[PDB]
Amino acid sequence: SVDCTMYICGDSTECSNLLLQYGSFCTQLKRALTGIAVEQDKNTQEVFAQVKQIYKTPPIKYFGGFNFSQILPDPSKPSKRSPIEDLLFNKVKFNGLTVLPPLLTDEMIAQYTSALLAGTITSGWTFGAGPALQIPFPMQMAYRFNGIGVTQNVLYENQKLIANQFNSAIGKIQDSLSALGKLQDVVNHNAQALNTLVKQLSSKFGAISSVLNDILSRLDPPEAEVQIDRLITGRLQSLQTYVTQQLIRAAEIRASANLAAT
Amino acid sequence: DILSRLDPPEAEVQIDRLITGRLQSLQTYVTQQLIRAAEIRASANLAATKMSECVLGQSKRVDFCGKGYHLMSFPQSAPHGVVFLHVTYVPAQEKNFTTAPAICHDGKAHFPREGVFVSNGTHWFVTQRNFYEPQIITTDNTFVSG
Amino acid sequence: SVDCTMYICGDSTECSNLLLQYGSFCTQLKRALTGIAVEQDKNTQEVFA
Amino acid sequence: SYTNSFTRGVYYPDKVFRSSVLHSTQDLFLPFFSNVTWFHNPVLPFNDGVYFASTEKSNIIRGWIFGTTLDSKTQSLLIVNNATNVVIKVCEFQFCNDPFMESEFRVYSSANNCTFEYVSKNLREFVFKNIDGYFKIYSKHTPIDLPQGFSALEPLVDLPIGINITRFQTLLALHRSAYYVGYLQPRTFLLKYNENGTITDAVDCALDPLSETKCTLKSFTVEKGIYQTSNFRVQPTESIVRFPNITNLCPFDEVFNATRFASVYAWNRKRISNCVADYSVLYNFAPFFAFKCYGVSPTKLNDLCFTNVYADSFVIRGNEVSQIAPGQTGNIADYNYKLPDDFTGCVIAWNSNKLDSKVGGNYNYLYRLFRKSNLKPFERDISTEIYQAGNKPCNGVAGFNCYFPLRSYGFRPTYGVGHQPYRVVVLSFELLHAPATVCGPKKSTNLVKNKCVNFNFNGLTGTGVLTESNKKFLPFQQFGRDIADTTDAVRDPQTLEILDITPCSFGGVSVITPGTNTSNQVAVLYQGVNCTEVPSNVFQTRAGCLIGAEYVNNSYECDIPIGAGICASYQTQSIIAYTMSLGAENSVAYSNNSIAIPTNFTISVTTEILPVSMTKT
Amino acid sequence: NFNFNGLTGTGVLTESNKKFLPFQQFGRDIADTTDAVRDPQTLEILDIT
Ligand SMILES: *[C@@H]1O[C@H](CO)[C@@H](O[C@@H]2O[C@H](CO)[C@@H](O)[C@H](O)[C@H]2NC(C)=O)[C@H](O)[C@H]1NC(C)=O
Ligand SMILES: *[C@@H]1O[C@H](CO)[C@@H](O[C@@H]2O[C@H](CO)[C@@H](O)[C@H](O)[C@H]2NC(C)=O)[C@H](O)[C@H]1NC(C)=O
Ligand SMILES: *[C@@H]1O[C@H](CO)[C@@H](O[C@@H]2O[C@H](CO)[C@@H](O)[C@H](O)[C@H]2NC(C)=O)[C@H](O)[C@H]1NC(C)=O
Ligand SMILES: *[C@@H]1O[C@H](CO)[C@@H](O[C@@H]2O[C@H](CO)[C@@H](O)[C@H](O)[C@H]2NC(C)=O)[C@H](O)[C@H]1NC(C)=O
Ligand SMILES: *[C@@H]1O[C@H](CO)[C@@H](O[C@@H]2O[C@H](CO)[C@@H](O)[C@H](O)[C@H]2NC(C)=O)[C@H](O)[C@H]1NC(C)=O
Ligand SMILES: *[C@@H]1O[C@H](CO)[C@@H](O[C@@H]2O[C@H](CO)[C@@H](O)[C@H](O)[C@H]2NC(C)=O)[C@H](O)[C@H]1NC(C)=O
Ligand SMILES: *[C@@H]1O[C@H](CO)[C@@H](O[C@@H]2O[C@H](CO)[C@@H](O)[C@H](O)[C@H]2NC(C)=O)[C@H](O)[C@H]1NC(C)=O
Ligand SMILES: *[C@@H]1O[C@H](CO)[C@@H](O)[C@H](O)[C@H]1NC(C)=O
Ligand SMILES: *[C@@H]1O[C@H](CO)[C@@H](O)[C@H](O)[C@H]1NC(C)=O
Ligand SMILES: *[C@@H]1O[C@H](CO)[C@@H](O)[C@H](O)[C@H]1NC(C)=O
Ligand SMILES: *[C@@H]1O[C@H](CO)[C@@H](O)[C@H](O)[C@H]1NC(C)=O
Ligand SMILES: *[C@@H]1O[C@H](CO)[C@@H](O)[C@H](O)[C@H]1NC(C)=O
Ligand SMILES: *[C@@H]1O[C@H](CO)[C@@H](O)[C@H](O)[C@H]1NC(C)=O
Ligand SMILES: *[C@@H]1O[C@H](CO)[C@@H](O)[C@H](O)[C@H]1NC(C)=O
Ligand SMILES: *[C@@H]1O[C@H](CO)[C@@H](O)[C@H](O)[C@H]1NC(C)=O
Ligand SMILES: *[C@@H]1O[C@H](CO)[C@@H](O)[C@H](O)[C@H]1NC(C)=O
């Protein structure tokens, strides 16, 4: 969120009466940025908040062999993240600019993910269409092979082999991590727009100076109104560029959130 | 007021200020419509996809044609859009039973052809997975392997 | 791509020095056009390769 | 006294018609729920307009008096209304100090130079204002301590008078055989018009924490939710200007105390350098007799800056000090010392009889009184060539037409004023090309901490809170900047300590409302403001400070989202804050040989709405 | 092309069905554009399409 008056004018009060003479440009900026701010929380709810109840796994945590400890939460942590989630988060104020916090904390998101994991491992896909119906996991895997055209005895006669091979295959995932460039790019693109927006305040745009107080200190009002009006136009153009790009870039992350929710 | 209290060489300067301001505002207006126009088009493409896949067919895609198991959908028109009426199948009133992956008989392993083996406490039956309807375990609804 | 200096000034030293008073507008222009030019090769790899 | 208005003093801001249009206007009104004085009389102030209500079936109020002096010798306004009709009049009056058969009108006794004439229970309201020489009156008479309701007032007159007003009085009908006074302030309202074009309701903006809203949405009905309406900005106090010390005074103390001065014909010349110059030694130094400053004023010697400060000193006779000045003549100023016509220096001159006045003649100080032609400004001539006035060359022998060019004063203590030796010193500045040089002395100002203040550290101008830092500058660096090149630390010139700088503490202000159809209670969130810097129920969240809602330990479904897991609801009434509930808690009875199978089902029907088109423009 | 004591504009004048207050000269639709005036001489409200 950008404070239009503090970005353009900046502290000065003689400027505020001049900025009012350009109409509702500062109202448009606030409305446009609020639209983005509301959609970004909805994007997250649609991807993760697809479960009614918060499911938990049973204490034993032994599902016919298959070992899921690398994707289930670690009870010996303040954050209750999984071992793989701990790796995933280890790789990625100014002149009127502020950053608002998300509505959902990352603890709350972790609770949606653990509910999806606990629902699936114990009831497969039945809880997404109604009540959760328990079935042993080994039998869940056998139905899944049947869905791809493999006869179900292939699992039941080879249950140990598939469970042991799976456990190593999932174990290799950490080695490939210890990738997330698509997540760092989102951070970089916004950091670059905020670093550029601030740097554009040190530009004269063809005026005598770039500071709205220094103009007055060494110039009469009749001519100072012209010099300040040039700087206002230049910095107002900066805000229009910034907000237009945030709308175009927010449509791209929204399309990605729709794919992730799907 | 600009063409009445200024000479021509002085009024041109003031007209350019109005043209610049009003042109900037009008050019902003049209750019914002291009940005919104891409969004309504994307929504219309989703509505067209659901029209084929939810109304002219039966979809298996999860949470694409309502919540539950898709049976059928009916369209209704709206002023600037479309309303879909989605009819879904939802199971209710479950009970627990006991299961086994296979049955041993004559030293051989029997598997269900299209169901699950269940036990009501004393006898074993075969049911279909989405509706409780027990059948006697026979050689007509099972197959042998191993 | 468009070279901002050739478009705006066109081989003129008086104009070229004046471009220094506007800050980093050309930096934004080059990155904006380059960032979408790289995606165009990605678009064709994802369809055929 | 002070009565509590409710929604009173609302008048039609102008002509123009308007149907169903929640129009927003800025003008001079009586604020809603204001403190209005009560009278049952003395001259009252005006300052900016007046609200005037009253109650009574009879007519006790018999006009008003306005103006600047409320007396004769200047024109004033007088408004009366007998049983006929209102009479506006603007003359020069002479008012009774207590103005009031059935004979009346003992208010004034003079009506000169009239510039305007005109002739032609119960609540009688008036609004008076005076803008650009126009004196407006709104009024309405509505039949029934004042009651409670809304009624907009229509224009009554339009009076191109020109009159200034700063005070006024009232007139009452005595017994021989109750009124209100408010004032107007610049406020903003949101006015609701009916289909007939009249004002039926209004919202006072900049008042309650709520209304601060009705003005942002342009409505009188707000739907449940959370609205960003304004912002919080901490303000700086005090202005501290820090600076170095002095290093060197640049000792005037000698040039103005030299025990052996110089005779005028060969006058000494001391040039100041880059220094600290404190002329407060002088202006408040000795007793002095003559101190005249030509280029700059004697007090502004300590806020300018010049390159080379030349200082001349000598001694001369009493009545000749009138010749050390731009553009003079005489045996001394002609050719001993010539000041130019565009002088910028500062002349000081005093009496020194007791210090350079010895008995029996003190023949040390000479003064030339023969020369070919007059001198050049600031030039110097010390020769001793024998003069030649006649036509025969001298060959360096005194006598006839060959005179020695140097004489000597005397100065015995028994002289009158105008012949005792005076000491004269002159200062002269000149700023050739130097970037900076010796300037005046700097007035410090202490240095406070942990407070938002307006600071200046020897040229560095800014605003913010000063705190002890943990950075280490190099032993030549004054201040530091952060990435993006903004100053974030300075060094105090006097104490040589590094202090961090941080802006005040602004942020948005949002209003949390259950909906005007539920309640008029509200809570306010100050976004990322610490609860110690805001200026009951104060709740600290990662999103700021929430005031006006109670935080409970239960967990509900989210209703109004605040942020960082916190929501608000209207349940327990009042307004509360809390941490959202994601959902219930289900524990599936999992085992390695148990299955659940449905025995029944339901057919469910849901809808989905999707936009397909927009308007073609 | 009309002018009503200062109000300058263009449009078609027609008999209205609005009722002004007995101090109002004209009015402005939503978005604040003049859409009706009163004739100073005859005191009748006219719409300005
Ligand atoms: C699930 O896998 C984890 C490893 O990913 C197992 O935990 C490790 O077990 C080995 C011995 O087999 C120990 O040397 C490691 O110290 C264990 N790691 C940790 C973090 O404790 C775990 O035992 C497996 N679970 C089951 C039921 O086999
Ligand atoms: C499991 O289901 C079977 C079939 O319904 C039950 O066995 C029958 O029970 C009925 C009475 O409900 C008797 O009339 C039949 O003779 C029974 N059949 C046989 C082959 O014995 C059985 O009782 C059920 N088990 C439980 C624990 O309810
Ligand atoms: C100019 O010289 C005089 C005398 O040389 C200084 O006066 C002295 O005054 C102080 C204050 O009363 C005494 O304590 C000293 O004893 C005096 N000096 C002597 C030698 O007795 C005077 O201070 C000098 N001017 C300045 C500006 O310092
Ligand atoms: C500037 O002058 C002040 C005095 O006005 C100096 O303050 C002294 O600082 C030292 C430590 O550096 C202390 O021991 C002294 O007691 C201080 N004097 C007083 C009167 O408080 C300060 O050091 C000077 N600054 C510089 C850079 O020389
Ligand atoms: C399936 O059977 C289980 C027990 O084997 C039932 O789960 C228990 O239900 C009681 C309440 O009736 C709870 O107090 C226990 O804590 C439950 N146990 C566990 C492990 O969660 C369950 O209700 C049965 N399901 C159905 C659909 O009848
Ligand atoms: C399956 O559930 C439905 C209800 O969803 C049962 O039908 C209801 O039966 C009760 C009792 O006879 C009636 O009062 C209701 O009117 C019925 N509802 C409807 C919508 O018809 C039905 O009996 C259940 N089936 C079985 C086999 O138990
Ligand atoms: C302005 O003057 C005209 C006449 O020039 C007035 O017109 C009269 O209007 C009344 C009705 O209001 C009619 O009964 C008269 O017959 C009209 N006179 C003529 C000569 O046509 C008009 O009323 C005046 N306007 C105002 C506001 O006084
Ligand atoms: C009028 O307002 C003052 C504060 O400005 C308050 O102290 C006083 O009680 C008010 N008077 C009434 C009658 O409400
Ligand atoms: C009413 O007062 C005015 C002003 O004093 C005066 O001119 C007029 O004659 C009065 N009318 C009567 C009937 O006295
Ligand atoms: C009114 O009287 C004042 C003197 O009191 C005089 O200056 C002024 O000219 C007079 N006005 C007229 C219109 O005669
Ligand atoms: C009213 O008084 C002000 C000074 O307070 C003065 O400048 C102004 O000219 C006066 N107005 C008239 C109409 O005399
Ligand atoms: C005034 O408004 C009322 C509704 O509040 C309506 O019934 C009435 O007709 C209006 N009067 C006129 C003259 O239009
Ligand atoms: C809103 O007000 C109407 C009456 O005007 C009432 O019927 C309705 O219940 C109210 N809604 C709420 C949520 O209180
Ligand atoms: C507010 O400031 C105090 C110190 O004055 C500090 O203890 C507290 O943690 C601060 N609150 C926040 C939210 O930073
Ligand atoms: C909430 O519970 C905590 C302990 O978990 C307690 O310290 C606190 O006082 C409680 N808050 C309220 C409002 O009762
Ligand atoms: C069944 O689960 C129990 C734990 O509840 C476990 O001890 C046992 O080994 C499992 N049986 C088989 C055949 O996997």
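By the numbers in Swiss-Prot, the shown part of chain A spans 735-826, 854-939, 944-1027.
Looking at the header, which is where the method is noted, we find electron microscopy, 3.3 Å.
The backbone N, Cα and C atoms fix where each Cβ goes, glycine too.
Quoted from Swiss-Prot for the published natural variant A:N856 to K: In strain: Omicron/BA.1. A natural variant is reported in Swiss-Prot for this position, A:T859 to N, and the note states: In strain: Lambda/C.37. Here Swiss-Prot describes A:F888 to L as a natural variant; the accompanying note says: In strain: Eta/B.1.525. For the natural variant A:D950 to N, the note given in Swiss-Prot is In strain: Delta/B.1.617.2, Mu/B.1.621. According to Swiss-Prot, the naturally occurring change A:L981 to F is described as follows: In strain: Omicron/BA.1. Under its natural variant annotations, Swiss-Prot gives A:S982 to A the following note: In strain: Alpha/B.1.1.7. Variant annotation in Swiss-Prot: A:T1027 to I, described as In strain: Gamma/P.1; the structure shown retains the original residue.
Structure with Swiss-Prot features highlighted.
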residue	record	DSSP (3 states)
A:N856	variant position	coil
A:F888	variant position	helix
A:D950	variant position	helix
A:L981	variant position	helix
A:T1027	variant position	coil
Please tell me which one of the variant positions listed here (A:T859, A:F888, A:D950) sits closest to A:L981 (variant position), measuring Cα to Cα?
-> A:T859
Whole-number Å distance separating the Cα atoms of A:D950 (variant position) and A:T859 (variant position) is 20
Taking only the variant positions A:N856, A:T859, A:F888, which one has a CA atom nearest to the CA atom of A:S982 (variant position)?
-> A:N856
Long-range Cβ list for A:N856 (variant position), cut-off under 8 Å, min separation 6+ in sequence, same chain only, gives A:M740, A:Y741, A:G744, A:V963, A:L966
Between A:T859 (variant position) and A:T1027 (variant position), what is the CA-CA distance rounded to a whole number of Å?
-> 32
Let me know how many other Cβ atoms fall within 10 Å of the Cβ of A:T1027 (variant position).
-> 11
Of A:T859, A:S982 (the variant positions), the residue whose Cβ has the fewest other Cβ atoms within 10 Å = A:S982
Could you list the residues of the same chain, at least six apart in sequence, whose Cβ is under 8 A from the Cβ of A:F888 (variant position)?
-> A:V785, A:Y789, A:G880, A:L894
Residues among the variant positions A:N856, A:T859, A:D950 lying close to chain C by Cβ (under 8 Å) are none
Lowest local Cβ density (other Cβ within 10 Å) among variant positions: A:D950, A:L981 = A:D950
Are there variant positions in A:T859, A:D950, A:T1027 whose CB lies under 8 Å from a CB of chain D, and which ones?
-> A:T859
